[PDB]
Amino acid sequence: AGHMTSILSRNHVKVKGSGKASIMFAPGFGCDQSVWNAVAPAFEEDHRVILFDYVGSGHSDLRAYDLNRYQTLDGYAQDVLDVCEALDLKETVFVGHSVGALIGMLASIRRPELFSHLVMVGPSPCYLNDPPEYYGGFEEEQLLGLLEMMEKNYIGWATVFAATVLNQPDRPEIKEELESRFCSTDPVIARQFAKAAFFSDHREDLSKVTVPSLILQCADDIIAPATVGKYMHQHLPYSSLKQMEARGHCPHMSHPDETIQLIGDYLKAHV
């Protein structure tokens, strides 16, 4: 019933700025569009900026949620496609953080003509260790452990996982923020999201990406170690790799200035 508006509502879609091209920003796990507050507004000057939420975010009607659709990342890739269709876009730059980068990647394989560039901030095609070929950074039991803790002691998991992704003990404020964001997210949906994200394996899909991609690798990132970014650079047909000085897995919130710089340099070079 009035689908364009229903999509715009379900995904809290907003457009800002103005320009010939547009940049869609996609949050990482447990985050809403506001995590982009320190980065995204720097691009409104020259581009229409698109922000949106995945279903399941605290202030979410949740009456838009569907058990089956979001069981796998495809359901998430479908939301991105839905937003692009509602906004009636012909093409757009896509900036995604963490699992958001992969969600964007999946949608690009389904509809490549819809994406000009894929800017990935801290991506991983698989979090599982697979020596000798691949080192995702986690043993199945480690991920299975966090999943279990998510069910038994959610609040506890929120603070433990927040500490882990940031990997910056001398930066408590960003730490408490991520923690709050995790506590504010529907736990049932969050667990479905975590499972779908941390157990997926997209290594075989890298070769299918035909859209140009920029991989921003973080330093001392526990979630997405340097080896995963290097591996992605190697297997993605059209890509470039950039080692950030930024530490942890969330540079867009802990080091917004460098994040803005690298993304700006890239778009400036491919315009």
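Please read every residue number as a count from 1 along the shown chain.
Cβ atoms are placed via backbone N, Cα and C, with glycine included.
Per Swiss-Prot, active site is recorded for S98 (among others), and the stated evidence type is a curator's inference. Taken residue by residue with DSSP, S98 (mutagenesis position) is part of neither helix nor strand, so it is coil. Taking the Cβ of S98 (mutagenesis position) as centre and 10 Å as the limit, one finds 27 other Cβ atoms among all the protein chains shown.
Its Cβ placed at the centre, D221 (active site) has 24 other Cβ atoms within 10 Å. Annotated active site per Swiss-Prot: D221 (among others), in sequence order.
Swiss-Prot lists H249 (among others) with the feature active site. Counting only same-chain residues at least 6 apart in sequence, those with a Cβ under 8 Å from the Cβ of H249 (mutagenesis position) are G28, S98, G122, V165, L166, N167, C218, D221, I222, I223, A224.
Quoting Swiss-Prot on the mutagenesis of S98 to A (Swiss-Prot position 96): Loss of energy stress signaling.
DSSP classifies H249 (mutagenesis position) as coil under the three-state reduction. Under its mutagenesis annotations, Swiss-Prot gives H249 to A (Swiss-Prot position 247) the following note: Loss of energy stress signaling.
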